[PDB]
Amino acid sequence: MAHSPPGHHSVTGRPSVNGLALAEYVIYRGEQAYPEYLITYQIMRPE
Amino acid sequence: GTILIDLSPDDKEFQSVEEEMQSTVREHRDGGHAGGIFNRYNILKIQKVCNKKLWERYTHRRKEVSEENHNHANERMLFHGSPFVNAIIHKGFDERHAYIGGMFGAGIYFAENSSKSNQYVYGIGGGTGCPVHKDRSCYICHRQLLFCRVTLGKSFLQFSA
Ligand SMILES: [Zn+2]
C-alpha cells in the first residue's frame, strides 16, 4: 500500500465532467474504515 | 470475533440504509458494461456486522485522526464493493483490499454512489461477471456491498476532469 499525501488522512476524488457523479474516497490505512452493514441484493432489469 | 445480526425490514435502520443504496444509483459512462443495466435494486437482506476488536481498532485510529484535525474525524458512511467482502467482515480492511491500479493510487476505495461500488462487486471492471453465469449484468445472482463508517480526517481534494 501507498501512503497518504503529507498532512492528509485520505484522498477525495471530486468528480468533474460528469455533473451527476458523486465523490469517491481513498484511505491508506485499513483501520480508518469499519464495515457496519453487509447488504445482500440483486440488480433489477428495468421495466 | 465477527457476528452478523439481521435487520428486520420494519426496522427504521433497515429503511435508512436501503434508502441510501437506492437513492445513490446513477447511470454510468460505461452504459452498464462493468456493473449491469439497472435503475434500482431488490434488497434481499441487511446485516449489522459486529466485531468488538475490529470496532476498537477503528475507534482507536479515529481518535488519532480526530486529534490531528481539531477534534474532527470527518466520518462518513460510504459504500464499498469487492469480491473479498467475506474476508473484510472477518479480518478487517488492510493492503490486500487495496486497488493498486486506481485513479488515486494504491489504497482502499469507497464511493458515495452505491452503483459505483456495484461495478467492483465481481472485480475490477466487473471482472468476468457472476461466478455462475459469467454475466456482469446478472439479474439472478445475489450480490453483496458493504456500507462502511470511514474516517476521512483532513482530505486531499483531487479534481477529475
Ligand atoms: Zn449469475
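We number chain B the same way Swiss-Prot does; the residues here are 952-1112, in that order.
Quick reminder: no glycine exception, Cβ is built from N, Cα and C everywhere.
Quick look at what Swiss-Prot lists:
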type: BINDING; residues: B:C1081, B:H1084, B:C1089, B:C1092; note: Zn(2+) binding site
type: MUTAGEN; residues: B:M1054 to V; note: Loss of activity
A correct count of other C-beta atoms within 10 Å of the C-beta of B:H1084 (Zn(2+) binding site) gives 13
A Cβ under 8 Å from chain A is found, among the recorded positions B:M1054, B:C1081, B:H1084, B:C1092, for B:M1054, B:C1092
For ligand 1, the recorded positions of B:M1054, B:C1081, B:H1084, B:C1089, B:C1092 whose CB is under 6 Å from one of its atoms are B:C1081, B:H1084, B:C1089, B:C1092
Rounded to a whole number of Å, the separation of the Cα atoms of B:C1081 (Zn(2+) binding site) and B:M1054 (mutagenesis position) comes to 25
Within the same chain, the residues at least 6 apart in sequence whose Cβ is under 8 angstroms from that of B:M1054 (mutagenesis position) are B:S1111
Ordered by sequence, the long-range same-chain Cβ contacts of B:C1089 (Zn(2+) binding site) under 8 Å (at least 6 apart) are B:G987, B:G1080, B:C1081, B:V1083
Counting every protein chain shown, other Cβ atoms within 10 Å of the Cβ of B:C1081 (Zn(2+) binding site) number 20
Around the Cβ of B:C1092 (Zn(2+) binding site), other Cβ atoms found within 10 Å total 15
Around the recorded Zn(2+) site (B:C1081, B:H1084, B:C1089, B:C1092), other residues with Cβ within 8 Å of the Cβ centre, ordered by sequence, are B:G1080, B:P1082, B:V1083, B:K1085, B:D1086, B:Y1090, B:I1091
According to DSSP, B:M1054 (mutagenesis position) sits in strand
